[PDB]
Amino acid sequence: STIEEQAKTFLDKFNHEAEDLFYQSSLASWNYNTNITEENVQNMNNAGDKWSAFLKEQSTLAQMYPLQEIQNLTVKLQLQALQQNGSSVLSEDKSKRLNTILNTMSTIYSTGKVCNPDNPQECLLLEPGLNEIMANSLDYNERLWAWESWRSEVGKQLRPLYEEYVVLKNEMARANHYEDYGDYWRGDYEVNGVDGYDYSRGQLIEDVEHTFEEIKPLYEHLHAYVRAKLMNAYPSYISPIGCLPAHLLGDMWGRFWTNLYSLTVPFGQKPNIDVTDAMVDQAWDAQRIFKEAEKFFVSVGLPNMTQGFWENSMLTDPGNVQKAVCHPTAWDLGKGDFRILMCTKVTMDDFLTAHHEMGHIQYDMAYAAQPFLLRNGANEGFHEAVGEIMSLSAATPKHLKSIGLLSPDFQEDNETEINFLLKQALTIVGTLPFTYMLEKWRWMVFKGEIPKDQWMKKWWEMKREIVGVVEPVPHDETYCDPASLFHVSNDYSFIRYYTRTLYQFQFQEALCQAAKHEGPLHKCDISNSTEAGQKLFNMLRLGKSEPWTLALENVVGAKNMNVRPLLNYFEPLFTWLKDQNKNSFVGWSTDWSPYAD
Amino acid sequence: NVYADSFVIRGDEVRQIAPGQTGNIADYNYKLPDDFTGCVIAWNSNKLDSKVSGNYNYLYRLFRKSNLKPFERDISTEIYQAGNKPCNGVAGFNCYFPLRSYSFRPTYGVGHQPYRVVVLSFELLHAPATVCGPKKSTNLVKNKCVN
Ligand SMILES: *[C@@H]1O[C@H](CO)[C@@H](O[C@@H]2O[C@H](CO)[C@@H](O)[C@H](O)[C@H]2NC(C)=O)[C@H](O)[C@H]1NC(C)=O
Ligand SMILES: *[C@@H]1O[C@H](CO)[C@@H](O)[C@H](O)[C@H]1NC(C)=O
Ligand SMILES: *[C@@H]1O[C@H](CO)[C@@H](O)[C@H](O)[C@H]1NC(C)=O
Ligand SMILES: *[C@@H]1O[C@H](CO)[C@@H](O)[C@H](O)[C@H]1NC(C)=O
């Protein structure tokens, strides 16, 4: 007579019928990803249509009774993650219009191509055509040429499609009772019902600002050191009180600053030593890399890896008889099948990303006892966050000595660590204010406190003050720039690649201090250390049947994000950079467009 | 008496058949009591009982009203009733089907490979024992005082 009873039976059949169909879809897509045939394409599409029609039927069955009479939250979380409908309650014309907008926005960006200055024969697509001239070159003029040629082409044509996109997505969002579709994007962080662990969708946003406000000065003590080191690089285009021109960061639209390292290397004849040639010299192989990667997880004391993983995975390209996709991916097929897809060469970087993907594999092994609806990370950012820390442990020099890949007589001093911290800080630091800025822009545009006649102004109205970047060529309302980025057009949320960073620098703070390390956090590792693996595996085994804040308190004993260990990870860089920036000015003036030059 | 019961289960469920255990199999499929009289035997059979297109031969009951009395076969597969309403054969919602199938494939992990299980439940009766053990010996000598 109750309500929880029928929900229990419905879930008990739904899990059994969902894991089977998901195995059908996953094995189809894996067999396509190994071997490119159109037969695999049409079988994969039939599998996806079967699996999507099943989810459609169960979801439209599920809404006959509300969530409100479930007091065993394991069931209510499942029916809450099930019962949303979306475009099924929307009408027949608007869904086709929306899918047409999505297909057109994806195909203009993905298959787009801009030509030279008068040649049809040598025209540049995005990857790897347009990217190399902005990736490693020195002429200011052709970098400005490409930087204008991409956006002036693509964004102006994506602009009215984006207007139709936002006006339909807002009505769709209010059709699912999340006013401001950004609130629908924040709903995955919503935690309710568990007292002392509660959350809100409105409580999130200011927390991002209240985590940004301590990151600020270090960044400028980075940024001036960047900017003054572009004095000897581009010796006309520097305002020592000013922002940065956005086609000089050694790449595309301002996300990763690695390519400046060859210019901004502090110490000349003291190299950051890569050990790829060491594996080359004393007779290695691709298999030995993943054997040692398993040997790392023995050293922390975790479960080992199944024989069915070593049987049918792919850790070597097939030469040339077949054509194979090698984008390195950790594939959980479901039903106790885990594989790793990679075209590994003898490289230290493949060693590092082998650990980075094997961390994903261990995370998939850990929660394989949950209902099928609850098998993921506890929030969206945990999975890559737990994937990252094995690379930070494996890049350590003493870890390379203990595995025979570094001669155990070798010494390490401060200039090596400063070079290493700089080549890490070009990766980690630079992504955060840009990610915050772009997510803030899209949140505001979805909020509708910025109408259509300020968009391409307000972007730069943030881009000078928060990121420290001035555009080099004037933009009007013909354009649309936030659409020159891949995750914008493909309708991907961008927030997670911020929060990931904060999460990872809690985890190395909490695990690796428990293994009783001496000295800084940047020389820390979990090796021959069982309590670290126990403290980790008590979090990885949970799943997402709990609030993510409880899963965070399981490790660190806090409920929030603290950038302060990010301070502690970057200490010697900062305390040497202060004596660097003793002969400059820090910060930026914001006037300085180089057409008021 | 000898009773040889037999079936094939998943790998991970092989611990649900013992004195005491409960769950899916012991409650709805094969009840073994907590003080039974025999031994339980199993061995892994994934190389034989599966093939690359799957194998949907082995079935199991996933729905019942109550538990089983120990050693009680049931085969009746009429449509289950969950809600409070008539069913009269017709279904779709709160009338589900109590028999599910298996999907063994030879790419799976150990926790899903089909294990073969045989149950030997044996005891005496006051009838003469039609099942003894082994005897043994060595050789036969002659012309010697022996036991
Ligand atoms: C890519 O895979 C497909 C199927 O896995 C291969 O195509 C056929 O596979 C069947 C097996 O069911 C073989 O009997 C046929 O001989 C295969 N076709 C051909 C033309 O050989 C296909 O061979 C694979 N690609 C390559 C390059 O081997
Ligand atoms: C309901 O909660 C109890 C403990 O709170 C747990 O034993 C049980 O497994 C839960 N129900 C389901 C279907 O998981
Ligand atoms: C795991 O595998 C390693 C070899 O890679 C071995 O040394 C270790 O004993 C194994 N541990 C377990 C529990 O299997
Ligand atoms: C590097 O370490 C040596 C050894 O203590 C020290 O003398 C030197 O000043 C250090 N250099 C820097 C730049 O910190």
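Chain A is numbered as in Swiss-Prot; shown residues: 19-615, in order.
Header entry for method reads electron microscopy, 3.3 Å.
The backbone N, Cα and C atoms fix where each Cβ goes, and this holds for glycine too.
Under the heading domain 'Peptidase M2', Swiss-Prot lists A:19-607.
Note on A:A25 (mutagenesis position): other Cβ atoms within 10 Å of its Cβ, all shown chains, come to 20. Where Swiss-Prot documents A:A25 to V as a mutagenesis experiment, the accompanying text is: Increases slightly the interaction with RBD domain of SARS-CoV-2 spike protein.
Under its mutagenesis annotations, Swiss-Prot gives A:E37 to A the following note: No effect on interaction with SARS-CoV spike glycoprotein. Reduced to three states, the DSSP call for A:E37 (mutagenesis position) is helix.
Record note (Swiss-Prot) on the mutagenesis of A:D38 to A: No effect on interaction with SARS-CoV spike glycoprotein. Around A:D38 (mutagenesis position), no same-chain residue six or more apart in sequence has its CB under 8 Å from its CB.
For A:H374 (Zn(2+) binding site), the same-chain residues that are 6 or more apart in sequence and have a Cβ closer than 8 Å to its Cβ are A:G405, A:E406, A:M408, A:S409. Taken from Swiss-Prot, the feature Zn(2+) binding site applies to A:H374, A:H378, A:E402, supported by experimental evidence.
Sequence annotations record features per position, and here Swiss-Prot assigns active site, proton acceptor to A:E375 based on sequence analysis. Around A:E375 (active site, proton acceptor), a 10 Å sphere centred on its CB holds 20 further CB atoms from the protein chains shown. Annotation note: A:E375 (active site, proton acceptor) sits in a helical segment as assigned by DSSP.
Looking at Swiss-Prot, you'll find the mutagenesis A:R393 to K noted as follows: Increases very slightly the interaction with RBD domain of SARS-CoV-2 spike protein. Under the three-state DSSP scheme, A:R393 (mutagenesis position) falls in the coil class.
DSSP assigns A:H505 (active site, proton donor) to a helix. Feature annotation from Swiss-Prot assigns active site, proton donor to A:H505; the stated evidence is sequence analysis.
Within 10 Å of the Cα of A:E375 (active site, proton acceptor), the following recorded positions from the list A:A25, A:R393, A:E402, A:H505 place their own Cα: A:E402.
Listed in sequence order, A:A348, A:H401, A:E402, A:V404, A:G405 are the same-chain residues at least 6 apart in sequence whose CB falls under 8 Å from the CB of A:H378 (Zn(2+) binding site). Following the DSSP three-state reduction, the secondary structure of A:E402 (Zn(2+) binding site) is helix. In the three-state DSSP reading, A:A25 (mutagenesis position) counts as helix.
In sequence order, the recorded positions near chain B (CB to CB under 8 A) are A:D38, out of A:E37, A:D38, A:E375, A:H378, A:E402. For the pair A:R393 (mutagenesis position) and A:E37 (mutagenesis position), the Cα-Cα distance reads 11 Å.
Separating the Cα atoms of A:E37 (mutagenesis position) and A:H505 (active site, proton donor) is a whole-number distance of 30 Å. Most Cβ neighbours within 10 Å among the recorded positions A:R393, A:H505: this distinction goes to A:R393.
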